[PDB]
Amino acid sequence: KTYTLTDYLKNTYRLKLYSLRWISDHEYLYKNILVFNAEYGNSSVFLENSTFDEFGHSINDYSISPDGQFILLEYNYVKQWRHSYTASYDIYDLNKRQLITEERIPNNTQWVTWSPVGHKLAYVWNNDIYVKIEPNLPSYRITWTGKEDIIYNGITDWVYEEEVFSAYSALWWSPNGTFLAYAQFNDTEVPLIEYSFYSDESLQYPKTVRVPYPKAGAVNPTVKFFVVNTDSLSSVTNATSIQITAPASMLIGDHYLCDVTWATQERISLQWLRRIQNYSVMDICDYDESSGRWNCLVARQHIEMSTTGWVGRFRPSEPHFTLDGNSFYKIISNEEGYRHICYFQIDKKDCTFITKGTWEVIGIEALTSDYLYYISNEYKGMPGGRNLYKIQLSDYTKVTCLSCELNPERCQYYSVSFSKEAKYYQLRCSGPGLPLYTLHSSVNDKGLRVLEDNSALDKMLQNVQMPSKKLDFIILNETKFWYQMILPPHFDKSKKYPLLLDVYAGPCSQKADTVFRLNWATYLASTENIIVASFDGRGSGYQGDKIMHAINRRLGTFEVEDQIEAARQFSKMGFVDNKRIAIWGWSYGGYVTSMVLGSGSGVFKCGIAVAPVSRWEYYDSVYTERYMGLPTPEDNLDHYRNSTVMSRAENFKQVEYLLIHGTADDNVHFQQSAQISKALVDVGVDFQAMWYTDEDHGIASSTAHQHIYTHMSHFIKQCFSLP
Amino acid sequence: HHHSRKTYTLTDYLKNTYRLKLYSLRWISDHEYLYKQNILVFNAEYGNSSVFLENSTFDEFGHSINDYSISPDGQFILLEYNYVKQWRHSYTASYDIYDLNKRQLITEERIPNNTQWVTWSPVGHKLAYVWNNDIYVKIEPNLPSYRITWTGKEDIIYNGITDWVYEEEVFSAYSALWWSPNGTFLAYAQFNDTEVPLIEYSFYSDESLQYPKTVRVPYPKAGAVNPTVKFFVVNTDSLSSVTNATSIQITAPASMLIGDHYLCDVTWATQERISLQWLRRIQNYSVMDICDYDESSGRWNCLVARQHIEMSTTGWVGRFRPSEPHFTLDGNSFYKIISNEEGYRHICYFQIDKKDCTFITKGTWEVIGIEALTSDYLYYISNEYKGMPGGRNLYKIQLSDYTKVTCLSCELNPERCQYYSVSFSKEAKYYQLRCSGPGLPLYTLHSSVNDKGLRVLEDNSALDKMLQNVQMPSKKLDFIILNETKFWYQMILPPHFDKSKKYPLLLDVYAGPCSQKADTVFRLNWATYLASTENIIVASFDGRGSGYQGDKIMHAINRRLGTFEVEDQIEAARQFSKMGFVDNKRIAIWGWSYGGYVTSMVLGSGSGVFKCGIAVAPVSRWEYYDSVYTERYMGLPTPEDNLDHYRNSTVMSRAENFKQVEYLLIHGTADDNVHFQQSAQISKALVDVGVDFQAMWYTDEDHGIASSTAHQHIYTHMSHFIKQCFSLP
Ligand SMILES: *[C@@H]1O[C@H](CO)[C@@H](O[C@@H]2O[C@H](CO)[C@@H](O)[C@H](O)[C@H]2NC(C)=O)[C@H](O)[C@H]1NC(C)=O
Ligand SMILES: *[C@@H]1O[C@H](CO)[C@@H](O[C@@H]2O[C@H](CO)[C@@H](O)[C@H](O)[C@H]2NC(C)=O)[C@H](O)[C@H]1NC(C)=O
Ligand SMILES: *[C@@H]1O[C@H](CO)[C@@H](O[C@@H]2O[C@H](CO)[C@@H](O)[C@H](O)[C@H]2NC(C)=O)[C@H](O)[C@H]1NC(C)=O
Ligand SMILES: Cn1c(=O)c2c(nc(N3CCNCC3)n2Cc2ccccc2Cl)n(C)c1=O
Ligand SMILES: Cn1c(=O)c2c(nc(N3CCNCC3)n2Cc2ccccc2Cl)n(C)c1=O
Ligand SMILES: *[C@@H]1O[C@H](CO)[C@@H](O)[C@H](O)[C@H]1NC(C)=O
Ligand SMILES: *[C@@H]1O[C@H](CO)[C@@H](O)[C@H](O)[C@H]1NC(C)=O
Ligand SMILES: *[C@@H]1O[C@H](CO)[C@@H](O)[C@H](O)[C@H]1NC(C)=O
Ligand SMILES: *[C@@H]1O[C@H](CO)[C@@H](O)[C@H](O)[C@H]1NC(C)=O
Ligand SMILES: *[C@@H]1O[C@H](CO)[C@@H](O)[C@H](O)[C@H]1NC(C)=O
Ligand SMILES: *[C@@H]1O[C@H](CO)[C@@H](O)[C@H](O)[C@H]1NC(C)=O
Ligand SMILES: *[C@@H]1O[C@H](CO)[C@@H](O)[C@H](O)[C@H]1NC(C)=O
Ligand SMILES: *[C@@H]1O[C@H](CO)[C@@H](O)[C@H](O)[C@H]1NC(C)=O
């Protein structure tokens, strides 16, 4: 038997996880909720969820204070954007098992967070910030200026949530929780995207949703940064919020706050980025004693820039400070364009690189007094592998691979999670074999035990004909470009398979990796006998700037051409039926799919774009201007005009096209597909469409998810003459 | 050979390869009319024509001329340009006036840009126009205009123009101005939309528009706050440039001010007598008021003794609204279409003073419209001929002897002509006859004194010459007995039609209250292609709820939309198969508007009869559609009226049954009439029960999906869908 559409849709074959929250340097929680001792693996029950038997409300999430004296309960969850939401809250006392009733956290709270030490609490209600020193006492109102859709204290607006921070919160406690650092966003002049929301059938008149949303070249939100001392809050007088202004080099024009990182109890570092995102500045600000302000000396500014592109992968990387805070490490691209760990002195311009080579550091995971722990794709020169390394701080040549040889056949893609002081770590392996979860001791790196091996799943999959994955590379202009293929079971090299190109191809993307996945591709390969391939061409990430910056100021050119060239290279692989080649993608993949189908190349018979960008002036400023610069006569308007899918409408006469878009998509506005269809209508091209009423960019509803995949499978089977 | 080998193709339909010529004129006097080439005057009597306006005169103009309007006294011409469409009838435009006798454009005191409506008085050259929701009057074209109203406010106050609902469902027109017969008085309506909710939808516009626009229209959905209405009359002879003009209000009768009502008809009776018709929001009760000007007062009075009640116990009043009266010259009597004691619409003769009228026509047929009345004769269109409800002929009844009825069109050309409409001269001395089928449209001119034909205007013989070689479909018009009642249907049958083989069949559906899809009209449309090229029988059926056959049939779906008319379409299909020449594995259904609603209701009915269907811009649930139309048939969506059936008749609740059929759902995003919402809500329901289906939106298209490129695209898309559902290569 085979892995079927139903299997994928009704999630028949499950991937077991082992998610843990470190609580201390030797303990973690595991949802009843258990507490585990990392040393021995023994566990006691923390609370039965029959403790809230009579609670009366459906509990969404829990959150334990650092000191473990109180638990925060979250209910009435109402999802907003990708990260943002609203909820009700309650505080349960562990010391004396019962809830708090006096001075509760209001309904419709936008964000809550314990300080990093003890049980202090900061929350956001109606765009304003409040602080509770004790869970049962009244809160002090920090900000008074919050206003819906206009002023944002402690939480991000639409574009910051999605493109800058990947988070709704804009609150940063200092390490011991004395200081609360926050940002304030101002959206007064940011234009609003409006779209219909149809809601339940019983709603007679549709609702109009309005969201401040800066499209490429529009007026952006403005940002201010503040620090407040939470150990001197008066119930008599208003809390005083000290402002930290952006450096002079940023106040000269539009700019972003892109990073907040505390260094010590009294030292904070902020990163700022120009609107033309190729110049950024790191401020280190120290707290002044009697005077009570924050100073950011000019001689302590650290400039990060790029002549060939934008700075960072999506944003400048984050610093990891030493204990005294007089030094830090952060990832930057070296002189040959590869991203490696640089070591800075707070007082000095030059850093020394502590890693080198033709491969990249993915991130810094933990920093100790003796070692620095990082993840990279160095192992076997494979851009799509991921391994944990240890680097000796007094001798940089002493680098140990901690995950490389643990199970080299089944494990090539690792992420990690260290305990409070990096005493223990959990390795998470995501492929090529079934995911593997292991617990380790950093004092010597020996493995304590397996936490989850997925043997349950492995026994079930023994019964089904499963596809395989080929990960390899092709040479193009003397450079390696990586591809992967999901191959049908009992794959015959002397046979001719229909091929479907799964595309993303956005700047810094990586679609060829060692990760094990059960998705739509799995079914297409297992049941329909279709080869599903992906390709990382120019603009793709984790392989140096030369490749990544190749599309600087030129979205919709080389990365499009490379998908076409990829499909050509596969035709010449012998086992591909080149009368049956298709391409599909979501978001950026949708844009590339569309551009490829509009290319008039002749290679693809049909394709599917889901929620595609259609022209760049339609998408948000932060993401778009990062790669395209500004849509103005003196910058890059010409290429904004030359890279629309609309302009390629005539070429669509050559292919079969299915266009799909959610009508309540706040991210890629329905507008984008509305303009594509009008364009195809105007040149007389027949095509397939489908809208999803009240679905957003995810088309994530249980039923909408099934509908779309079902619809797409029918399109593909019809296009490929499959019954 | 020389055998017919061409067929009527999709491209033929989309590119207008075979075009119907039509002779459109506009009478300017009692014996003269205007016709376009260039613009000619034609003497109706002789045929002699001189050039009235050479095409070259307005090229110095600088602007592209969309339309023209000659003043009643032929001294001035109104030139319309910068036309920008709004709804089905309303638009904005610029206007310039060309003086004929001085032979040049009036430069001083021009009509402002963005004018909403312009209208000459019926005699002379007075002018009335609406700009920014206010009414202005020009006594002379080159002179300053006097402002009549001062209260006009966009989306709130409408003076002399209708709002969305009154435009689409009450008046079928943007204007709400009425000149008295000689231009002395100017009657107008004011609409107040203050508390009317707004429908909001996205307009995406040109691709250079970065942020979509949101369009906001005052639109009362069933049960919502309706617009209120006031009525006024202003004497245009006593206007002065020194004082603001005085407008005399005429208030509705007591029985209307008691609750929500509508102004449904305005008809001047003489120089000093106007008739009003009002309707209650529950549209079964209407009151005609006859109002007279009082000389010494300057005010209007509607005597309660002249008041006329018209009501219905089995449904609503009139076909879509009460009928309009036709007054005798002395405005002391009138003729008006109403239903007789047994549900048949016939001409009633009324005295202004008496309650009772006498019916001057009788029969198991109906009068369609009164077309003209003179001293001795009344002219009307009816479907009496041969007891064919879908036929239309011009008749003549003698006012002093009701048994003296002459058919004027019946026998003219019985074989090709069975569907007529007429256009009379200014005093009914001549008339143009228009025949729409079953043969090729034919256009003829007649004098009504002797009734002789004067000449053929257009005979479509160029078209006839082209069709001679094309394998054209034929139409079969007939009926079936159900519950002892005749129910008519029409079939567009493929060329060389063979009773002994099985054809696939498409049900073409409207089926709304008072609809008629079975008729004698000749059409070159999508169905002609499907029969001719693709060999599909496309059929239509008038079931319960359809019109022009009496109230017994028409009112059968009263307060029960989505029941019998839906059921009768299913039964129609079972009947069609039972005739033996239908492949019942291949039966489909499609419709637009109400037809889309019925299509959907049918496909969700679980009947097992239809394999697939197409719904275009359908109504999905009645609480989404407008008040005037929906309440006419459904009453109010309240617990103490008819909420139950409103809830019982949505397409959404039938989603589960769509698992059995193939469904194509189509909707323009800028549809102001049946909002995108209605399709949006169907699709969501189908997704929720796991039904796959085909969808297509049209960016910025409205209810008509009538852009050239958009029209071509949807018919092509629909054609692919049907061809695949039927296994046609
Ligand atoms: C957010 O920014 C807006 C727009 O820059 C500020 O609005 C201005 O406020 C000043 C002083 O109050 C006025 O003189 C201007 O006329 C305002 N401009 C506009 C267009 O509104 C606003 O002050 C800022 N709000 C906060 C809390 O920082
Ligand atoms: C703390 O600050 C807030 C805002 O500055 C004060 O609340 C405002 O009080 C002023 C008068 O001082 C009023 O004009 C506003 O209407 C108030 N705005 C509100 C309700 O947010 C608050 O009173 C301050 N506390 C004190 C007394 O210093
Ligand atoms: C249109 O109708 C609105 C509301 O139906 C009228 O508004 C009323 O006006 C008076 C004063 O002019 C207020 O005191 C009432 O309270 C208003 N009614 C309500 C309940 O809103 C308005 O007069 C009308 N507009 C015109 C000029 O005809
Ligand atoms: C496929 N894909 C992406 O395209 C992608 C993507 N991430 C991004 N960007 C970073 C997160 N915020 C949005 C941009 N993109 C591009 C994108 C996402 C959603 C809508 C439009 C765009 Cl252009 N991923 C993970 C991803 O998997
Ligand atoms: C097919 N068809 C109609 O459906 C029709 C229709 N006429 C109507 N109504 C009367 C005129 N004004 C609109 C309503 N309908 C029903 C309808 C039309 C347009 C949108 C929605 C509806 Cl429910 N015609 C002529 C007509 O030909
Ligand atoms: C595990 O065992 C140790 C000693 O046996 C004990 O101190 C600890 O509390 C236990 N941990 C849990 C969470 O059960
Ligand atoms: C939140 O809302 C509920 C229901 O409306 C109310 O009963 C409850 O007291 C609210 N919680 C608080 C603490 O405001
Ligand atoms: C944390 O650090 C602050 C600032 O240096 C210091 O004064 C204090 O000892 C700590 N806060 C508390 C009260 O725990
Ligand atoms: C940033 O980009 C702009 C626009 O391409 C360019 O003029 C400038 O040189 C860049 N700055 C740096 C530091 O390279
Ligand atoms: C039309 O023809 C008639 C008949 O000969 C002629 O008298 C007349 O002058 C023509 N039309 C006009 C009024 O110019
Ligand atoms: C209408 O607009 C045009 C173009 O802007 C202008 O030249 C003209 O004067 C306007 N006409 C009137 C009557 O105001
Ligand atoms: C006419 O009415 C308007 C608005 O009520 C007013 O402003 C204007 O002055 C009036 N004209 C005169 C002078 O009577
Ligand atoms: C039009 O009718 C009115 C009222 O009957 C009358 O007083 C007026 O003089 C008429 N106009 C002409 C000159 O025909």
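Residue numbering in chain A adheres to Swiss-Prot, whereby the residues present occupy positions 41-71, 75-766 in order.
Keep in mind that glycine also has a Cβ here, set from the backbone N, Cα and C atoms.
Taken from Swiss-Prot as is:
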ACT_SITE  A:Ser630  active site, charge relay system
ACT_SITE  A:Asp708  active site, charge relay system
ACT_SITE  A:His740  active site, charge relay system
MUTAGEN   A:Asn85 to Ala  Does not inhibit dipeptidyl peptidase activity, interaction with ADA and homodimer formation
MUTAGEN   A:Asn92 to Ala  Does not inhibit dipeptidyl peptidase activity, interaction with ADA and homodimer formation
MUTAGEN   A:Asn150 to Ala  Does not inhibit dipeptidyl peptidase activity, interaction with ADA and homodimer formation
MUTAGEN   A:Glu205 to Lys  Inhibits dipeptidyl peptidase activity
MUTAGEN   A:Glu206 to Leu  Inhibits dipeptidyl peptidase activity
MUTAGEN   A:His750 to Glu  Inhibits strongly homodimerization, dipeptidyl peptidase activity, interaction with CARD11 and T-cell costimulation activity
MUTAGEN   A:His750 to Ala  Inhibits weakly homodimerization and dipeptidyl peptidase activity
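For A:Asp708 (active site, charge relay system), the nearest of the recorded positions by C-alpha distance turns out to be A:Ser630; the candidates were A:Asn92, A:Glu205, A:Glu206, A:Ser630, A:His750. Of all the recorded positions given, namely A:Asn85, A:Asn150, A:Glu205, A:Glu206, A:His740, A:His750, those whose Cα is no farther than the 10 Å limit from the Cα of A:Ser630 (active site, charge relay system) are A:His740. Flanking an unmodelled run of 3 residues, A:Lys71 and A:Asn75 have Cα atoms spaced 6 Å apart. All protein chains shown were included, and the count of other CB atoms within 10 Å of the CB of A:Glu205 (mutagenesis position) stands at 22. Cα distances from A:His740 (active site, charge relay system) to the mutagenesis positions A:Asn85, A:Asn92, A:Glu205, A:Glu206, A:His750 are smallest for A:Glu205.
Between the recorded positions A:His740, A:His750, the minimum number of other C-beta atoms within 10 Å of a residue's C-beta occurs at A:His740. Other Cβ atoms within 10 Å of the Cβ of A:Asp708 (active site, charge relay system), summed over all protein chains shown, number 22. Annotation for the recorded positions A:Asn85, A:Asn92, A:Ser630: lowest Cβ count within 10 Å of the residue's own Cβ, A:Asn85. Under DSSP, A:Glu206 (mutagenesis position) is assigned to a helix (H, G or I) in the three-state scheme. Classification of A:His750 (mutagenesis position) by DSSP places it within a helix.
Checking the recorded positions A:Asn92, A:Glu205, A:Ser630, A:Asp708, A:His750 against ligand 4, the ones whose Cβ sits under 6 Å from it are A:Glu205, A:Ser630.
Among the mutagenesis positions A:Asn150, A:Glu206, the residue whose Cβ has the fewest other Cβ atoms within 10 Å is A:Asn150. Those recorded positions from the list A:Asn150, A:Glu205, A:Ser630, A:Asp708 that have a Cβ under 8 Å from chain B Cβ atoms: none. Ranked by CA distance from A:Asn150 (mutagenesis position), the mutagenesis positions A:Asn85, A:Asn92, A:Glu206, A:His750 have A:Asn92 at the top as the closest.
A:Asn85 (mutagenesis position) and A:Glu206 (mutagenesis position) are 42 Å apart (CA-CA, integer value). Closest to A:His750 (mutagenesis position) in space, going by CA atoms and restricting to the mutagenesis positions A:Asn85, A:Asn92, A:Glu205, is A:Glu205. Rounded to a whole number, the C-alpha distance linking A:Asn85 (mutagenesis position) with A:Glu205 (mutagenesis position) is 40 angstrom. With a cut-off of 6 Å between Cβ and the nearest atom of ligand 7, the recorded positions A:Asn85, A:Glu205, A:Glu206, A:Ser630, A:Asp708, A:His750 reduce to an empty set.
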